[PDB]
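**Q** My questions all concern the structure below.
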Amino acid sequence: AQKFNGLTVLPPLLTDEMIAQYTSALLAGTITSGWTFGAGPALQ
Amino acid sequence: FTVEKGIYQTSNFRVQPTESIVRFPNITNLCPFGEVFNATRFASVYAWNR
Amino acid sequence: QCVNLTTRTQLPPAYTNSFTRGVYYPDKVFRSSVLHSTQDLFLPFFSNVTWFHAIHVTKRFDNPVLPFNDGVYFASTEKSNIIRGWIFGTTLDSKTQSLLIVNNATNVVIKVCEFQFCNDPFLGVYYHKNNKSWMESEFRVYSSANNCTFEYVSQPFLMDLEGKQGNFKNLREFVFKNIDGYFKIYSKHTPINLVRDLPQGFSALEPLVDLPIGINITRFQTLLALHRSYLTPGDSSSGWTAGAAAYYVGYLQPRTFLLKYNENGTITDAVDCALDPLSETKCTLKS
Amino acid sequence: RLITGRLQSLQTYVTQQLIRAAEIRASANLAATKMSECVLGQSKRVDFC
Amino acid sequence: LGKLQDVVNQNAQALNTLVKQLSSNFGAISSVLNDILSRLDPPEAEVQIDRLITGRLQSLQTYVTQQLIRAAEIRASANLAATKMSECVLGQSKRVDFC
Amino acid sequence: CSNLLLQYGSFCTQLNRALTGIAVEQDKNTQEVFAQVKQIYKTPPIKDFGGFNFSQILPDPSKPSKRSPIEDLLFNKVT
Amino acid sequence: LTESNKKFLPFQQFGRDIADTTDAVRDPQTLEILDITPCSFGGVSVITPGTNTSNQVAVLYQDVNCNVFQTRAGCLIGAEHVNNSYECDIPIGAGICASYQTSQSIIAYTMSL
Amino acid sequence: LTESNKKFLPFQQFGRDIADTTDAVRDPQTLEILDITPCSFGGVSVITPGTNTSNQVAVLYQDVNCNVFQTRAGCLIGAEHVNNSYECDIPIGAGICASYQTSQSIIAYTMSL
Ligand SMILES: *[C@@H]1O[C@H](CO)[C@@H](O[C@@H]2O[C@H](CO)[C@@H](O)[C@H](O)[C@H]2NC(C)=O)[C@H](O)[C@H]1NC(C)=O
Ligand SMILES: *[C@@H]1O[C@H](CO)[C@@H](O)[C@H](O)[C@H]1NC(C)=O
Ligand SMILES: *[C@@H]1O[C@H](CO)[C@@H](O)[C@H](O)[C@H]1NC(C)=O
Ligand SMILES: *[C@@H]1O[C@H](CO)[C@@H](O)[C@H](O)[C@H]1NC(C)=O
Ligand SMILES: *[C@@H]1O[C@H](CO)[C@@H](O)[C@H](O)[C@H]1NC(C)=O
Ligand SMILES: *[C@@H]1O[C@H](CO)[C@@H](O)[C@H](O)[C@H]1NC(C)=O
Ligand SMILES: *[C@@H]1O[C@H](CO)[C@@H](O)[C@H](O)[C@H]1NC(C)=O
Ligand SMILES: *[C@@H]1O[C@H](CO)[C@@H](O)[C@H](O)[C@H]1NC(C)=O
Ligand SMILES: *[C@@H]1O[C@H](CO)[C@@H](O)[C@H](O)[C@H]1NC(C)=O
Ligand SMILES: *[C@@H]1O[C@H](CO)[C@@H](O)[C@H](O)[C@H]1NC(C)=O
Ligand SMILES: *[C@@H]1O[C@H](CO)[C@@H](O)[C@H](O)[C@H]1NC(C)=O
Ligand SMILES: *[C@@H]1O[C@H](CO)[C@@H](O)[C@H](O)[C@H]1NC(C)=O
Ligand SMILES: *[C@@H]1O[C@H](CO)[C@@H](O)[C@H](O)[C@H]1NC(C)=O
């Protein structure tokens, strides 16, 4: 590794699961509402 | 040899002081020595005060 | 000359807690509206500090030779000026330069010498019969002296020699330091109305006199004054009275302190860096 | 001299990381604009999405 | 306001750090260059002077690099603000979630 | 100190030129943002815009400063 | 000195890695292969609710393995863990934040997207 | 050494500021508090109309306080001040530029937006 010499690696604030959740939410919004959810309430 | 219009920085301006004051106190203390001259009486020349 | 005491029932010393006490000016510069941090020996906050009694009602009289570390904190809630002064030294056998900072009724006397220090020096106050005033007569602080150089008198200081048993009305704090042999004095009188559990208020300490002695120091001991009225037989064996007093002794430790300088130029707060994580967060951000 | 050498190496690493962070910030701003435009709607900008 | 406060606080703290750099000796026997000149001869105190020169040069170079990176970020933000002005202010922008 | 600085005069030349470039780049930033138009348009004296109240963004003549009440609130908010 | 699972050739004494750090040494007493791992990892962090809100703080260790909650971003002491999720304000890392809610004390939870 | 309006506690001799610079020393003559301000500020600058246009220049000091016009951006000499305003070409600072207009000499004026 690269951490033995005091070169600590900071974990990210958002995990890969949360990023995947955000991408899935954006995908669902863009297939079920188009662009209405990006500029206001989501419209079916 | 050719200078166009605009602002240009050439050198710096420094105000060099011309006089110096280094006086630390306003006055120094004294020790009792006026009693040598301001005395009721003096001594002689064969035995003078030292 | 000095005399020996007699064994009697005493009280064990107690332990109390400080509350934002032992803060002085670490330098002699002027700072306004700035949070400046310095590395110097101060008293840590919320630390268990020793307590010593001086009340009569019993017969409590304890003056141990406490070791003098790198800076001490001496706070007293003095009411009737029962305490007089302090003495210093290493062995107290006329072999080193032992200090003697006493406060007599006419003038303060500071003279570090090689006094023949006894086991328990004290100040004796006798109550006259025809005169209704308390006067000090038993000046038993040392046996003799041989030689010394430094002696300081300063301005006269007036105190009251009458001792009472009422509540305290004044608080006096003292800080004694020795850096490169330089003796440091920091004090400030503060009025208060309390008997114990020192208030959480803040009060800095300003220097009064700064002595260039350049000697060694490892031990210190305080001096006390007892009264000889008509009630006591007048012998310093088992019958005496000391009024009511209490002095606190604390040891300074090297910690970084973040001082709060106002627009006037006086210290207001002394947030620490090694006491609480919140205090460390405050002093790392300089806010 | 060991202190000076280690300080120089650390300073060079910090400068390189700062330049890389600036480039990453520019790329992230471009990605955010792309997400706001091509994903959260239809972008009329030709040859952008 | 967060964006407008960081650009002032960072510059102020950089200036404060630049001032603080002159209070260090950088491994020499003094911080102020006048003290070594007054207490030591210039032929002998040349190496301390040169060490102070190198330390001040390093601090100034680091400050210049930090200011250049900050100026690049400010240039990018100013370009973004100019585009936002010319699109959203001087007309109506069809870009969704941009204005 | 100045005599030993001739060995590093080029470094100071680069640093001074970099600071001058930073200053002129900061100067050019304001010209690219606020100087979009070259004609100063005066606000009309008629404030009847169909019901839209614009006094909070337009300058007011009650104060000597030309700042809007929003801008005056913005100036005092930051330090 | 942990128990390793890799054997050395019978002529070596040391062992390095990709980063060229001696992290494996054979014990001369019994020919046992032992790994080397440093102990001090990262620094400390303080969670502060803020001025005029609270006075107590929570201390977070960065990469140190241990009221006390063992989070994925180190060790967090001084903040209890609650299984529910709200919107988080003070970020910590690895998808878990901390906040001051209901008396009232500092709590740590997985953030809600 | 200007006359200050802030009093000092009667045990101090020096005085610093927020930026940690000694700028207030008490004079031991009759206990006067005197501020310290450096006399040298900034550098010099020149305004040049250009080539094939003129030969004279105008010297501008960055922040030194003093034909001679006391501008907001220091001291400007060699350039007269005129109350009218035109479009400006050579920037100086604080809304004041310089130009070569009508014989003809170098003039300084507030820029027109
Ligand atoms: C536009 O909005 C401003 C709000 O600032 C209005 O000014 C206020 O008017 C009320 C009604 O008389 C007063 O009580 C307030 O003191 C005013 N505030 C200020 C800051 O002036 C203004 O009247 C509105 N104008 C229109 C045409 O709607
Ligand atoms: C002596 O006394 C006179 C008058 O009392 C005084 O003016 C003078 O200063 C004193 N000292 C000396 C050295 O003359
Ligand atoms: C009281 O003082 C002792 C000795 O200094 C210390 O060990 C103890 O922890 C203190 N009490 C408390 C409650 O901290
Ligand atoms: C008080 O004590 C000092 C010595 O500490 C002595 O010089 C002085 O004369 C004493 N005062 C009286 C009134 O005896
Ligand atoms: C005082 O006398 C002692 C002898 O006992 C000597 O050692 C010491 O140096 C003397 N002090 C001074 C200041 O001369
Ligand atoms: C001071 O005391 C220390 C021990 O407490 C000793 O090592 C040192 O030599 C002493 N110095 C002098 C000058 O007596
Ligand atoms: C300090 O001085 C300022 C300015 O004169 C004054 O307003 C303030 O009351 C002073 N503070 C104290 C404690 O006297
Ligand atoms: C260690 O030394 C002892 C005594 O010399 C011996 O009995 C033992 O075998 C040695 N172990 C080794 C060399 O691994
Ligand atoms: C932390 O240490 C404990 C006991 O030493 C251990 O059980 C636990 O697995 C360790 N945590 C990790 C992530 O290795
Ligand atoms: C939170 O609720 C879940 C639901 O099953 C449970 O498993 C878990 O132990 C709970 N955690 C706490 C801290 O109560
Ligand atoms: C200035 O000197 C005189 C003596 O000539 C003295 O009386 C006065 O106190 C001094 N002023 C100070 C110390 O401020
Ligand atoms: C410049 O100096 C003159 C005289 O010394 C003075 O009247 C004027 O106020 C000064 N200007 C500023 C801005 O201080
Ligand atoms: C410019 O004109 C105004 C008009 O009132 C006058 O006050 C000012 O003095 C003039 N300035 C010059 C330099 O003539």
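Using Swiss-Prot numbers, chain A covers 852-895, in order.
So this one's electron microscopy, 4.0 Å, going by the header.
Cβ coordinates are placed from backbone N, Cα and C, and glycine is handled just like the others.
Pasting the feature list from Swiss-Prot:
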- A:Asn856 to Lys: In strain: Omicron/BA.1 (VARIANT)
- A:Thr859 to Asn: In strain: Lambda/C.37 (VARIANT)
- A:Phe888 to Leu: In strain: Eta/B.1.525 (VARIANT)
**Q** Please report the Cα separation of A:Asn856 (variant position) and A:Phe888 (variant position) in Å, rounded to an integer.
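**A** Here the two Cα atoms are 48 Å apart.
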**Q** Count the Cβ atoms, other than its own, that fall within 10 Å of the Cβ of A:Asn856 (variant position), considering every protein chain shown.
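**A** Around A:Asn856 (variant position), other Cβ atoms within 10 Å: 10.
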**Q** Ten-angstrom check, please: count other Cβ atoms within 10 Å of the Cβ of A:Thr859 (variant position), all chains counted.
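**A** Around A:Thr859 (variant position), other Cβ atoms within 10 Å: 13.
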**Q** Would you mind reading off the Cα separation of A:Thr859 (variant position) from A:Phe888 (variant position), to the nearest angstrom?
**A** 40
**Q** Long-range neighbours only, meaning 6 or more apart in sequence with Cβ under 8 Å: which ones does A:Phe888 (variant position) have?
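**A** In sequence order, A:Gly880, A:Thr881, A:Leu894 meet the Cβ cut-off.
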**Q** Under a three-state reading of DSSP, tell me whether A:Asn856 (variant position) is helix, strand or coil.
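**A** The three-state answer is coil.
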